[PDB]
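Below is one structure, written out as structure tokens, with a few remarks after it.
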Amino acid sequence: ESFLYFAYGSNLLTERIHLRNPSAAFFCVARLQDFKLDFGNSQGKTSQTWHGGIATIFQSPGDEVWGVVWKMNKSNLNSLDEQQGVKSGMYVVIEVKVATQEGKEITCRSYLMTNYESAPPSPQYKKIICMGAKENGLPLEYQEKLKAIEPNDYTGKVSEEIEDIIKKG
Amino acid sequence: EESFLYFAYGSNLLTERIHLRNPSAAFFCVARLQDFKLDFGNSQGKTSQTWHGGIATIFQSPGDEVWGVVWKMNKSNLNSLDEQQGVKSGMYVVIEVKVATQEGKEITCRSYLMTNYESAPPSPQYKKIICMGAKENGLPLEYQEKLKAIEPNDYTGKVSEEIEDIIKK
């Protein structure tokens, strides 16, 4: 009655994933081998939540992506899908096999964009991602990679609830 | 359950082709994937040495559609099907899609698409197999016309004996 979800974008942060998925439970940190992290505008349209490119992954031998595996109730499958804009063509549901630090392979649900234009993330979206990576102890090398991502020059605001999270951090 | 449903849109449209490696696959129904578009390419920049041209993929595109065949397979078959699609070498990723039957019933299916490829026309042999499968398994006649309208590359070399025999009739 449960499934595992591999998050690599803003759902790295516990407080963020809990906004719409309060019952999500931390499972483990894991590595997705032979994928590269990118940021982009799905269907060439900028996210009005985040005001910059949002996270995606594509297959790239030799690259890697680190994330958090969350344990969720299967009753929340449709809700998670809705949040990711699956019907609107923003993301497609994928299945990935990820490696734990104990050398175990875990099968997870995740999401990626299939039609997008690359574009840098807003400062706020980058910050939330870095906050989640730190909170859940992703490898320091990968945290440094995230910190090195060049943001766009958006100087406006995102939602109050998101801005509050950034301030508390 | 003991079984899973698999949505084919490329050479696995043809019963004799899918049965080469998946002999227990059973026809389930014809179905439409809304808001995706069919394309052909060289995944990871590599030209298929089986087909000698671009192979089939799909990507999100509002207003477009892809018709295909839903196959019922045993869950014991999952790992094999993945291996066939070169998931571990980055050729395709596993997706979940929701498709509509010709009676408007929604079905949840496993499928595959490329995440990193260069667009390239299919070989005549690969096109032929796709068109044969579409006709054999009853895809809508207007979709069959779209498949027949695909411009192939100019590959007129040798293909595998198995492919050539299928094509011969």
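The residues of chain A that appear here are 15-183 by Swiss-Prot count, in order.
Each residue, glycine too, has its Cβ placed from N, Cα and C.
What Swiss-Prot says about this protein:
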BINDING   A:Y19, A:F20, A:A21, A:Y22, A:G23, A:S24, A:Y139  substrate binding site
MUTAGEN   A:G23 to A  Marked decrease in catalytic efficiency
MUTAGEN   A:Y105 to F  Marked decrease in catalytic efficiency and specific activity
MUTAGEN   A:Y125 to F  Little or no change in reaction kinetics
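Known features from Swiss-Prot, placed on the structure.
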| residue | record | Cβ neighbours (10 Å) |
| --- | --- | --- |
| A:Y19 | substrate binding site | 22 |
| A:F20 | substrate binding site | 26 |
| A:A21 | substrate binding site | 22 |
| A:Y22 | substrate binding site | 26 |
| A:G23 | mutagenesis position | 23 |
| A:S24 | substrate binding site | 24 |
| A:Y105 | mutagenesis position | 22 |
| A:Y125 | mutagenesis position | 25 |
| A:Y139 | substrate binding site | 27 |
A:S24 (substrate binding site) - helix vs strand vs coil (DSSP): helix
Secondary-structure category, per DSSP, in which A:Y139 (substrate binding site) falls: helix
Integer Å distance between the CA atoms belonging to A:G23 (mutagenesis position) and A:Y139 (substrate binding site): 9
Entries of A:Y19, A:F20, A:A21, A:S24, A:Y105 which, being recorded positions, have CA atoms within 10 angstroms of A:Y125 (mutagenesis position): A:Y19, A:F20, A:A21, A:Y105
